[PDB]
Amino acid sequence: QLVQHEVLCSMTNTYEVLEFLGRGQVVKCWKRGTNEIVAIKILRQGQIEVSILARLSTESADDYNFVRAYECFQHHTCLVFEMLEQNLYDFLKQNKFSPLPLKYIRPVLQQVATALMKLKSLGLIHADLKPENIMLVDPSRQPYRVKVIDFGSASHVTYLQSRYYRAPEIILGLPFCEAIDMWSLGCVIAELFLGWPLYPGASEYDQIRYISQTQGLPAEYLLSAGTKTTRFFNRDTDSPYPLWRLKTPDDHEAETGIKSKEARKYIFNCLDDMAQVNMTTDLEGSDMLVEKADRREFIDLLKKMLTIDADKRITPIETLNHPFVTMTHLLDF
Ligand SMILES: O=C(O)c1ccc2c(c1)nc(Nc1cccc(Cl)c1)c1ccncc12
């Protein structure tokens, strides 16, 4: 867990520490001799990280919108990163949790989907995509330019992801791949759209309960394959063709001690019902057709990212081709 004060020595530079950033740990340091401020992270989970940072060090961090890693050096192994400004949670919070308009959501989506495409091409799973792991480079001089950070959970093709952004296959204990990151991306853009997480479950039970209430139960063939399914669902009869039912909150609390909570600011009966919420009424004529068409494309993309079966879930390349991202739906105006 190390300690603090001032200064550290690289294999190629020297870094004076100025400020603690959070708990491995991350610290803000001055690249001595330059005008650069950098973020240094001080950590087998480190071996996997450095290797993946290495396999990406050869790729274009700016082109694919993932954080630039400069050098690795032991001192405890340290990792030097470019300094970013603000993660998406602090952005929303600093904005009093008001919705983000779609026109600003679109370029964030496009940059993160691009990074996911780069990761899928290298056979890599990020496994911790979430608003804290997406940072605005400079919200004032480069508005809405973002970098994906934190490959500490990353892996090549258990208990993964941050719970609000966790895919059904991880909740249920199914086989999985890089598709889990696309589910997290859907939860991220929905949250920018709402100003609040879509599925803020306080436990894995509440998480799959929220998802099931808005999207229906996962299909029987998924439930029957999951190693964790019976923690949250009962077979009302034996297979073949069990009648799968979600445990009720009272029943689930009774056998578990976990009390269910209500953490949602919005409860949708289905994802289509999102399309209308928080729209500007003042829009006149052709501007409102634009907005209504933008929202239809956005929920259409959102539903394909939040497809419960990972085999049917849209891929990064295909979202980069979706009209919400490309804006071909707006040419009809
Ligand atoms: O892991 C990385 O790749 C990683 C890479 C870059 C940053 C980071 C983590 N964490 C930051 N802040 C932060 C905020 C809260 C908790 C923690 Cl542990 C760290 C940060 C800030 C400014 N610029 C780059 C970073």
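Sequence positions for chain A are given in Swiss-Prot numbering; the residues included correspond to 185-207, 211-230, 238-269, 272-353, 360-535, in order.
So how was this one determined? The header says X-ray crystallography, 2.2 Å.
Placed from the backbone N, Cα and C atoms, the Cβ positions cover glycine too.
Swiss-Prot annotations:
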type	residues	note
ACT_SITE	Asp324	active site, proton acceptor
MUTAGEN	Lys228 to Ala	Locates in the nucleoplasm, no effect on interaction with RANBP9, but loss of kinase activity toward PML, RUNX1, EP300 and DAZAP2
MUTAGEN	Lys228 to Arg	Abolishes enzymatic activity, no effect on interaction with TP53 and TP73 or on BMP-induced transcriptional activation. Enhances BMP-induced transcriptional activation; when associated with 359-AAF-361
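Looking at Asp324 (active site, proton acceptor) and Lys228 (mutagenesis position), their Cα atoms lie 17 Å from each other. Residues within less than 8 Å, Cβ to Cβ, of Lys228 (mutagenesis position) and separated from it by at least 6 positions along the same chain comprise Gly211, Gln212, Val213, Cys274, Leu275, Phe277. Across the unmodelled segment of 6 residues, the C-alpha atoms of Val353 and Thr360 are separated by 13 Å. Distance across the unmodelled 3-residue segment, from the CA of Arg207 to the CA of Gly211, is 6 Å in the deposited entry. Two residues, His269 and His272, bracket 2 residues absent from the model, and the distance between their Cα atoms is 5 angstrom. Across the break of 7 residues that separates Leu230 from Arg238, the C-alpha atoms are 11 angstrom from each other. The Cβ neighbour count for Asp324 (active site, proton acceptor), using a 10 Å radius over every protein chain in view, is 22.
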